[PDB]
Amino acid sequence: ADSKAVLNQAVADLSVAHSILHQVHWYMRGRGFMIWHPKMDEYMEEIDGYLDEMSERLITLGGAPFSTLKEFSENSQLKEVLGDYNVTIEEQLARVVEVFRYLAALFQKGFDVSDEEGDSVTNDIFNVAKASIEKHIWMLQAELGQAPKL
Amino acid sequence: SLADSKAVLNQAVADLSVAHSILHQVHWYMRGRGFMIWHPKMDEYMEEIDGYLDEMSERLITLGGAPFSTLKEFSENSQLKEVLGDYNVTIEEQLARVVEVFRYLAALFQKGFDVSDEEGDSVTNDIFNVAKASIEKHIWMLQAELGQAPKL
Amino acid sequence: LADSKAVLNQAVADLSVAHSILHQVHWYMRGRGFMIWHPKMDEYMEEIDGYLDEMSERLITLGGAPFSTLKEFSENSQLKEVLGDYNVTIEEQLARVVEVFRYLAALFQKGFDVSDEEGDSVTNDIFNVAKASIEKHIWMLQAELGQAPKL
Amino acid sequence: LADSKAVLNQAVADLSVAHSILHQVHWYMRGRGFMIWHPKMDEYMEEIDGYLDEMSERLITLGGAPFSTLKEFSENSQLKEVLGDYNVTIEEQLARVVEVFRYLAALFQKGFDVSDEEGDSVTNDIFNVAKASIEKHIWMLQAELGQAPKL
Amino acid sequence: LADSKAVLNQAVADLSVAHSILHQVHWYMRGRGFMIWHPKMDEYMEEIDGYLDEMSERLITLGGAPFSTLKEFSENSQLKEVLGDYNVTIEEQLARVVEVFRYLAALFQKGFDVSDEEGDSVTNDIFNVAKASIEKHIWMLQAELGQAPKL
Amino acid sequence: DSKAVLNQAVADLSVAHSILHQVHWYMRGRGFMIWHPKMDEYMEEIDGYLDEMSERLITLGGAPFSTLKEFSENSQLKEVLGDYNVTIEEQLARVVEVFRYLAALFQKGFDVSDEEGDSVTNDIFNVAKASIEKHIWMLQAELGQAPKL
Amino acid sequence: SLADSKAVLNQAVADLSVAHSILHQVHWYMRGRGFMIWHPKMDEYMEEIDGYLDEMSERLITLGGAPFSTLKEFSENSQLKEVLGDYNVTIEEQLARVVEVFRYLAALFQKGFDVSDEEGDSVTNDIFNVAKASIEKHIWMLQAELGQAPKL
Amino acid sequence: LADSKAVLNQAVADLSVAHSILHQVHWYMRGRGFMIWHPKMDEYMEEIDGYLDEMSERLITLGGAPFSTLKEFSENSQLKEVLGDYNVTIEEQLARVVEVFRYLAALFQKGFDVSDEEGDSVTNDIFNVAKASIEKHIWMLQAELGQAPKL
Amino acid sequence: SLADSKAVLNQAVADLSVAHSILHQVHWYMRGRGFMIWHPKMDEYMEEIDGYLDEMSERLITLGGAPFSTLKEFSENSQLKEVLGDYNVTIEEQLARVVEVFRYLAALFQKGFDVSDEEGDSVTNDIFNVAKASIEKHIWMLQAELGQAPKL
Amino acid sequence: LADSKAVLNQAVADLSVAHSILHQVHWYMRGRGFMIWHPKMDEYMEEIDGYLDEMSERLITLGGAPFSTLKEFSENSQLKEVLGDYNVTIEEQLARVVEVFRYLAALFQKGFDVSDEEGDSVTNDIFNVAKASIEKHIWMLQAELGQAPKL
Amino acid sequence: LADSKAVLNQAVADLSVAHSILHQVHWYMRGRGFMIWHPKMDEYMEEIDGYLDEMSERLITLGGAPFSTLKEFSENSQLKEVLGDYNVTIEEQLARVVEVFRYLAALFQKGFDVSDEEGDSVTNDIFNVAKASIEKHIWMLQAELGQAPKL
Amino acid sequence: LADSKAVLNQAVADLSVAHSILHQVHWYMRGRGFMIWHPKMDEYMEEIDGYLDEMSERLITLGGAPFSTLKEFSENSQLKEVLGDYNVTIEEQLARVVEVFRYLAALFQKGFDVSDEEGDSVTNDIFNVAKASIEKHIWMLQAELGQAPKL
Ligand SMILES: [Ca+2]
Ligand SMILES: [Ca+2]
Ligand SMILES: [Ca+2]
Ligand SMILES: [Ca+2]
Ligand SMILES: [Ca+2]
Ligand SMILES: [Ca+2]
Ligand SMILES: [Cl-]
Ligand SMILES: [Cl-]
Ligand SMILES: [Cl-]
Ligand SMILES: [Cl-]
Ligand SMILES: [Mn+3]
Ligand SMILES: [Mn+3]
Ligand SMILES: [Mn+3]
Ligand SMILES: [Mn+3]
Ligand SMILES: [Mn+3]
Ligand SMILES: [Mn+3]
Ligand SMILES: [Mn+3]
Ligand SMILES: [Mn+3]
Ligand SMILES: [Mn+3]
Ligand SMILES: [Mn+3]
Ligand SMILES: [Mn+3]
Ligand SMILES: [Mn+3]
């Protein structure tokens, strides 16, 4: 019930995160494009993997997942802007960092709610996902010359 | 300058984003005999759709353009309509819905071919031809499962 | 670790019988849908086999003695076997696989509880991973039958 | 080895026609089950092609001359072809394949008997292996259609 | 799109006969070069089969009805078949394959033109891709025979 | 007849699977690291015969054993409680013994089907017998012995 | 009859041979930050360029032609100029030079598209189109690295 | 061991030392069983290296600073090394690995409780997976030595 | 019971060993048009000969016998004759010599087949049958290269 | 050619022209044996390309500057090129490849000697590996032509 | 370092330290280029481990006793280790790697010199193959840093 | 080059006999360790065959005429063969594999010495690579037997 609600929140937020990553992939310009351009692709595939798992788990529990663009946009707490080629590489990576931080926090909130309802399966899905998102936070901040700062 | 080629590629970026969301809905809310075949089949169709989306968008970037890249833009520029998920829709109704989405994409890809042909954009022209070919083969197979002719 | 051991061993028995019923369904299946559901019971049996061996080997690791005869499998399992019957419909055969899975999922839930109480987190992970996967199977089976997972 | 050579050539003709009938079912199929049975037709086609080549090549190896034109396939085969038709039901299409397979299985048995008598053990095994796998498909096809194999 | 449907169906028949001829060459080959040219006939067969399925399924897609019996293939095809013969030389065998390929390339060109006039751009592409590859083979086969391609 | 001996094998193959699994689990002594996963390859091959033999019986119009009750009651092999104290040598000699029984059973399967003219079934028993016999050679060799077929 | 198609195929054989030598130089003489990405990337470009050369040369043979097949022939017929290897060229400059060659190649493939179209040689037409497609996509990526639009 | 950052760093030092001990055994082994156990020490070293990298990287992600010099590994580790000796027997070599593994399973449990108390669930899972596998290796190692695992 | 089956198995151990040695000679001393197809082909033949050698020997061990295992036992028990290698033999004659070795082996495998069928050794019977099937097929192809019928 | 660097650079230029000559043989080839020797030219070219890249990168590693224009390749190489000609027989084409391989083998021996004299042992091994496989190829090529290697 | 056995063992010591230093660079790396050079360090580490195992095993094979404790590695190596530091630039990190690799190249020259002198040709090769690839990495690293390799 | 040629052909003869001796060990083996040492004999036979093939072809490439009959192998080889005996223990069989390998490593050293004196550096390299891996196998076989390599 609370588990079901935090899973459906992730469905919406992950759908918007994929969209933002695709924008970064497409509009990227400046030194470093050749390594970071295909890298967004690895990220998008990971994000799709979570989206699928969390949504299907919600179905499995008796819920009804968001499944239209209007529902993703309106329920998600991530905000989107028009694509723009002039944004710098380093500005682009900082933005991925801020999306990833929000997802880490969402997944913690997911861990907590599922733990207090005893839904162990859902609990595990959130923990695995938070684990790899935080490793990516380490790597992105290191590219930018910074500590991870979780 | 390729004004209309660019424009139909962007129309295709929006339309493919919405088509993808509609196949995901079908994939999730599917119930009834034939689930075990058609549930994973939707995975294949989404992957194919994602391929065209990426290729058509990158061709647009390649020509000097600016692809749609936010959910708001996809949804306001697409000619496809979304309704709320519902588990009570039959299998046959689900497949007929995919046929309609595919019939639309095929005619969109046809408009894409004609427009690029006329502007001398052979590369773009070929992307639209390859995509149409495959969407039309799917329409044959889906129609067949439903005991019908392709009626292209 | 007396009760983690007890339930690990219970699983060895129920999973042996669960494997036998899946095999029956695989052999005696008749009706529209056979060609997709026949090889699908193969995938289920292989996954049941994986659990059988991992739970058993965890029980040895903890210093116990796993059930290892058809006799022990029979008298300890709470699953009930009947004679093979070709005249059972496809839908009824899938409903039967649903029952067996629902039972296994409940078992793995107990196993999870007792391991968590006794401080055995290795065995706790084992039970959780296997529950996740069987519950995904129950959704898909019930969807084929036009129904909700109803967990 | 006169009757072994003659029976291999018969198979070359009948397998060529069986191939063509399967191709027709693949193309003209409509209705529920299309998505599983349409590609399944390709698997049978590939399997049929393998027998065709083994049997033909064995006939060559023994100093024979295989049928190698469409006219020869048509006039020497005991199988009958009809015009393609999109209106036939899936269930009718599958029973048509059971029929072709029933004929091939019996032909392969004549193959086995005639070569056992003449002591051509190599040709004997070729027909045995092929009969084994064709009877297995008759079970599965009939099981889909709600029936016993009735070999 | 009346003419596109007809030349697709013509190709179905002619490809079917081309297959049979390639297979006769494969089987009846003798002389220096056998070891290289016998397996090569397999590759051309796999490629001719690819054309046949792609073109037939395009016709179904457009609302047509493919030829699907040996009888229809023989009667509609323009290629003549003859009885198999071991005494034919390697040079003669390869020359015959060249003749068949020249024919198919001329048919694919006509197919290209008709579909172009009618606006069927997908059929246009199938015919073009197939023409490219057959032409390339004619070059290699002619080169083996000591000749320019002479398209 | 052929149907009767196919069903017998279904039964005996199910108990022999259970016995290999026992050896696999309870094994202790020098040679564990090689023989423990070797029992895995044996069970796989045993599972292969089982599935092929049941399916042939279905194909012939038969009705295969499909309960632990039926396997255990129809098999001529006997099971005992698992014991950690058995020796590596004693464990391999049990396997040898189960394999000798299977080779004789497959023999009967060959003779019976051959006399009935069911050649497909005849070949199934022949292939299975060949491989089990090869296994008896190797196991026996590990234990310092001739195959003594 | 097909004399202009032949002559443009052979022109490409000369130009591609020289383009392969220029990529090799860049590969070898490269120095500066980003070397570890861009050095192996020249290898991928070299394999692509080798694929077109061999395909366009064999199509010329298939048509009745006689391809250029000596360094002297390649050098005298190519419109590309070569200079001496120099380690002191910067990374930006090397990447800029590859863009120059890629732009020339894309325009030559376009001319090849045109000529084969006017002669009725649809097979040769296709070979140029497929090659143009992928060279233009590379011009997009390289210019992105350099902070620029594709400017096709 | 104050917190999660502390026990991870401890794991870094102990895994570096355990790797070196396993390499010693790999190199100096002698006696019946060499051909099996010599390569099996590579599998262990690789598994060890795996955990080393996971834990080290989690400590960095968390804002820490892993030990990265031999002196640091040597001084902080609780395991003790001795000069390589060819006159150690196979069985003694195996028992030393068991000793090293038993220490590691204990360090992993400590890391489990400490992370569990802090709410650091990610570090909790990393220590749980590592313990699961180490303990399985102790069952097998002991079984070769004629003993129960005795965890 | 199984003395004769056991005797023919070992006969084959010797013959397969000499046959292997003869193929290695042909492979080494081969000169002439076709070298580049037939030199590697000899390796495929050697690997197939080794396959029968190991299988037939192991079947013998399995039945309680004792396989020949010395070049002396091989060379005295074999019915095949060897001669010094010669570079001046033609391609067509090396291939004809291979043919003769194969003809002998197939006759032997028929003797093996007959002997084993009479003693009710159904396993040994199958091994000989399978080896005969493949060797006879090579005979067809080799004779086809040389412009002849198989003439089994 | 007075040092290791000068012979590497000599090799860069000679390998580039050797590549060009092999490409010409590949393209202008006609006659019996085309089908085996046309794609063999490909394997020869890929191997030549590996030597080129390796010897050039060795030069850079030693502080040199490899030739890197067609002008520089053409002027520094002792190999001569002629216009392509379809009327050259197949056996004549193979003889030309032998001729180029005999030259390359001689160059590599000079490279071996020079580098050995200077203690450039890494360079020395590069020339040795390359000589070995070229010489093997001369053996096979001459064997196709009914001749001893005559190295 | 008077003989082959002693320089091999010095190699065992320095290669263990090399590995520890590369691992540091891997972990403490920060700045533009992190995403390419972080994984590259793993490639170097893996290649160092290979040289370790080969050089160590050769020593054993000749009848010596490899250093096998962190103590022995650290005392016998000529390489210095400092504490981990996130605030080093990418250019400074790759500069440290170069210096380490130059040292290793020079050692392998000593191993080569000493083994040639003693006529142990096997050990000679191992040092030669390892010198080859380390030198190649130096060129690439120096190129990234805008420099000639300056061996 | 006469002596290089002479020792290549001696190797041809010795490697043929070694291959014969290993197959015997493989076949006649009985006792604890059979299951690991029986397949290990296949790996050694394969590596032997590779050496045999390389050394014979190098001889052919040099102008030579390798031994190619069983009689030539038997009478030129310094290895002696004895009748197969199932009673030899596992430890005796491995000791017999050791003696064969000791002879081969020594034969390869004189191959190395002779080709070095004649300046045949390709032949020199082949003997060196072979000696390296054989001597590695002596270490491993002596370890199983609880001994030092004692080269
Ligand atoms: Ca001619
Ligand atoms: Ca013109
Ligand atoms: Ca003839
Ligand atoms: Ca001439
Ligand atoms: Ca001659
Ligand atoms: Ca600083
Ligand atoms: Cl529900
Ligand atoms: Cl910071
Ligand atoms: Cl004993
Ligand atoms: Cl720069
Ligand atoms: Mn999904
Ligand atoms: Mn993309
Ligand atoms: Mn297990
Ligand atoms: Mn064939
Ligand atoms: Mn098809
Ligand atoms: Mn089955
Ligand atoms: Mn080519
Ligand atoms: Mn790492
Ligand atoms: Mn063997
Ligand atoms: Mn390179
Ligand atoms: Mn090692
Ligand atoms: Mn060879």
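The residues of chain H that appear here are 22-172 by Swiss-Prot count, in order.
Technique stated in the header: X-ray crystallography, 2.4 Å.
The backbone N, Cα and C atoms fix where each Cβ goes, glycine too.
Copied over from Swiss-Prot:
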- H:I42 to L: In strain: 849 (VARIANT)
- H:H47 to A: Decreases the iron incorporation considerably (MUTAGEN)
- H:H47, H:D74, H:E78: Fe cation 1 binding site (BINDING)
- H:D63 to A: Decreases the iron incorporation but is still capable of binding iron to some extent (MUTAGEN)
- H:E78: Fe cation 2 binding site (BINDING)
- H:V103 to A: In strain: KU5 (VARIANT)
- H:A116 to V: In strain: 849 and BA 70/12 (VARIANT)
- H:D146 to F: Decreases the iron incorporation considerably (MUTAGEN)
Rounded to a whole number of Å, the separation of the Cα atoms of H:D146 (mutagenesis position) and H:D63 (mutagenesis position) comes to 25
What is the separation, in Å, between the Cα atoms of H:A116 (variant position) and H:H47 (mutagenesis position)? 14
Same-chain residues six or more away whose CB lies under 8 A from the CB of H:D63 (mutagenesis position)? H:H47
Within 10 Å of H:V103 (variant position) (Cα basis), scanning recorded positions H:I42, H:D74, H:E78, I find H:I42
Using DSSP and three states only, what is H:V103 (variant position)? coil
Neighbour tally for H:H47 (mutagenesis position), based on other Cβ positions within 10 Å of its Cβ: 21
Enter the number of other CB atoms within 10 angstroms of the CB of H:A116 (variant position). 16
In which DSSP state, out of helix, strand and coil, do we find H:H47 (mutagenesis position)? helix
What number of additional C-beta atoms lies within 10 angstroms of the C-beta atom of H:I42 (variant position)? 23
Between H:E78 (Fe cation 1 binding site) and H:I42 (variant position), the C-alpha gap once rounded to whole angstrom: 23
From the Cα of H:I42 (variant position) across to the Cα of H:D74 (Fe cation 1 binding site), what is the distance in angstrom? 18
Taking 10 A as the limit, how many CB atoms besides its own sit near the CB of H:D74 (Fe cation 1 binding site)? 16
So which of the recorded positions H:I42, H:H47, H:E78, H:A116, H:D146 end up next to chain A, with Cβ to Cβ under 8 Å? H:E78, H:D146
Return the recorded positions from the list H:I42, H:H47, H:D74, H:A116, H:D146 for which some CB of chain G is under 8 Å from the residue's own CB; sequence order; 'none' if the set is empty. none
Give the helix, strand or coil assignment DSSP yields for H:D63 (mutagenesis position). helix
